[PDB]
2 protein chains.
Amino acid sequence: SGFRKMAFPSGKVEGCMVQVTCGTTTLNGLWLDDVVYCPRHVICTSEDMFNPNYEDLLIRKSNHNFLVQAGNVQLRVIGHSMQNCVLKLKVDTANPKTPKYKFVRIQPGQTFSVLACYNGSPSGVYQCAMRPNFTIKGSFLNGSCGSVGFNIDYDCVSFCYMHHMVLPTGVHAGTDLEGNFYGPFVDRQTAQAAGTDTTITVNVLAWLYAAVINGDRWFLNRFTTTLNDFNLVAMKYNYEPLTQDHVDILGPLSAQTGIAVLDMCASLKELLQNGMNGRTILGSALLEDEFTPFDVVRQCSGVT
Amino acid sequence: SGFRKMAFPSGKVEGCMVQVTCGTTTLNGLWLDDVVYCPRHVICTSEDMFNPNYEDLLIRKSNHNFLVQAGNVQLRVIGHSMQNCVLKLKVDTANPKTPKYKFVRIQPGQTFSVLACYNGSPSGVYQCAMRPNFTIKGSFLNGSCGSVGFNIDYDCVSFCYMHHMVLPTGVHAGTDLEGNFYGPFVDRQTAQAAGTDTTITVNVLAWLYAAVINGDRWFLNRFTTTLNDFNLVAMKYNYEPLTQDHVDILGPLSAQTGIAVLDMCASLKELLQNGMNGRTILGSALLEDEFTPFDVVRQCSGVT
Ligand SMILES: Cn1cnc(Cn2c(=O)nc(Nc3cc4cn(C)nc4cc3Cl)n(Cc3cc(F)c(F)cc3F)c2=O)n1
Ligand SMILES: Cn1cnc(Cn2c(=O)nc(Nc3cc4cn(C)nc4cc3Cl)n(Cc3cc(F)c(F)cc3F)c2=O)n1
């Protein structure tokens, strides 16, 4: 009962966060086994940030230029290498708190938990989604560079995001853990613009199901639509088109609830055209698109 | 930049969660030093839950009736005692992962993070507020009894909530860690009703400040009101009355923003009377009342 923006427990990640300083530039890094992963922007002095030549800056550095602090313990840098936009600092000590992990790239519309960190120190946890324009609507202040996003699958942490920068619109941009940006951005301190964002339709439908599971039923009706008639309406309102694979993903919720996907699509059509008229769904007055079908199952049926 | 429902990192609590079984009844408990704290409802068999006589049930038990599992490790119960609605199971091993901690009772309107647990296993983290009617709007399934709420002050975990039960309306009720209920509830499986809830006015004002800090300014105006004129309007709309101490708490946000509290109160007056007319604030179409003034400072200025 109830429905909240729920993050994954963050303890397994917290013991991996460290602080990385290179001269007067400092940010967060991720310590797994005997490697520390962090944004390569850390080798920039303030003069280099606008237009860095990262290959040039890196060859001018040595291992002792890199200060890595894990709490009070200092870690000895014994090697360094660049992989796309991340720096890999080999250290002399393997992190005894290394969880089982993997590096995965997520798709637009998927959700993950962020551990926001400052000076190597975990500060807070929240859930967000990768937007279709490859930015996230995070909550980050100065000093959060290197903070990570992750999911938990049983025992295993899947890292999927490393925070790099803020865009002029206030949204955030970053890379996967192999250093490849999400979206068309580059790691330099310039004004870069995001493409126009759209609403994640399958998620809105997942959330309507969650509402029906929690006793909000006022928006349902008899009608059924077809994919094509729906998608014609979706596009007018800046919603991602719906596919057959989307419909199939919503299968478990369809079953548990007794409402066909195309049945629920007709309700969504109505909500889009007529609005909500001061009514709320799951305590919201807007259609919420940052819960996936898996988030709903996890919170309305049970997974630990 | 950005604004999210942010929870505290949960790692320090996660290593304290255990599973407590007494016959066929099972729930979560909190292992600190050599004590395990859990809801006393665990000594009820299914027949006892409607109208337990807890003093009777407890004397009929012995230490070996209590199965406590910390992951795979079983803990040896060497003593038991009841304190109001919580059971204290003394065990033979002190939890090596015990953080610095304290037990504090929170006031209505304050916020805290919940670690929702099942079978002793941490499942998710979210932030919520204690409502003025002493319930919380949580997200909990069967098996979450004993889950805890907490805050973090530097190094120190302040535990403030132990989850007991769900009410017919879908909201949740629990105790502090000394076993005293929040609100007029009792730990038995009967239908109990909550008092009528109200909106936490000081929090709504804290959130309007957060919006101004993040560039949402459309709702501001010239007018100033007085406490008395505002409180006259607040009460018509089921808002908690505002006090001088509330005004003082909003001091830091007033300063950082250049907008007097009574200035912001006039905007809130307008929003209450005219509504928002399809505009949003911080991505919400409702006035949000579950961020305290301290939550806003923490997320818009910086505290780790
Ligand atoms: C407001 N906000 C929201 N998210 C962010 C993230 N972020 C950040 O934390 N820091 C950045 N630049 C740095 C300045 C430094 C000054 N010192 C002493 N050390 C510093 C280290 C960093 Cl990383 N930036 C900007 C930024 C970071 C990049 F990694 C990048 F490739 C381009 C950029 F423009 C930043 O966005 N701040
Ligand atoms: C849907 N929901 C939302 N929150 C809750 C919390 N909660 C819970 O998890 N369990 C409860 N009763 C139990 C049944 C058991 C069956 N077995 C085998 N073991 C059990 C243990 C418990 Cl605790 N309840 C009900 C409940 C729990 C109390 F602690 C109480 F004092 C009165 C109550 F009515 C419950 O609300 N479920």
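We number chain A the way Swiss-Prot does; in order, the residues shown are 3264-3567.
Structure determined by X-ray crystallography, 2.0 Å.
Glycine is no exception: its Cβ is also placed from the backbone N, Cα and C atoms.
Annotation for A:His3304 (active site, for 3CL-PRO activity): spatial neighbours A:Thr3288, A:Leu3290, A:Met3312, A:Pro3315, A:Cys3408, A:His3427, A:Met3428, A:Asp3450, criterion Cβ-Cβ under 8 Å with sequence separation of six or more. Taken from Swiss-Prot, the feature active site, for 3CL-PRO activity covers A:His3304.
Here Swiss-Prot flags A:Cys3408 as active site, nucleophile. Classification of A:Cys3408 (active site, nucleophile) by DSSP places it in coil, neither helical nor stranded.
A:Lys3353 to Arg appears in Swiss-Prot as a natural variant; the accompanying note says: In strain: Beta/B.1.351. Here the Cβ of A:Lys3353 (variant position) has 15 other Cβ atoms within 10 Å, regardless of which shown protein chain they belong to.
Counting only same-chain residues six or more apart in sequence, the Cβ atoms lying under 8 angstroms from the Cβ of A:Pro3395 (variant position) belong to A:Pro3371, A:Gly3372, A:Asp3460, A:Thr3461, A:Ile3463, A:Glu3503. Among the natural variants in Swiss-Prot, A:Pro3395 to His has the note: In strain: Omicron/BA.1, Omicron/BA.2, Omicron/BA.2.12.1, Omicron/BA.2.75, Omicron/BA.4, Omicron/BA.5, Omicron/BQ.1.1, Omicron/XBB.1.5, Omicron/EG.5.1. The residue drawn here is the original one.
Its own atom aside, the Cβ of A:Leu3468 (variant position) has 26 Cβ atoms within 10 angstroms in the protein chains shown. The annotation that Swiss-Prot gives for the naturally occurring variant A:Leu3468 to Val reads: In strain: Zeta/P.2.
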Inter-residue C-alpha distance, A:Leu3468 (variant position) and A:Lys3353 (variant position) (nearest angstrom): 45
For ligand 1, which among the recorded positions A:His3304, A:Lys3353, A:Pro3395, A:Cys3408, A:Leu3468 have a CB under 6 Å from it? A:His3304, A:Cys3408
Looking only at DSSP and grouping its letters into three states, which state does A:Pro3395 (variant position) belong to? coil
Count the other Cβ atoms sitting within 10 Å of the Cβ of A:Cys3408 (active site, nucleophile), across every protein chain shown. 25
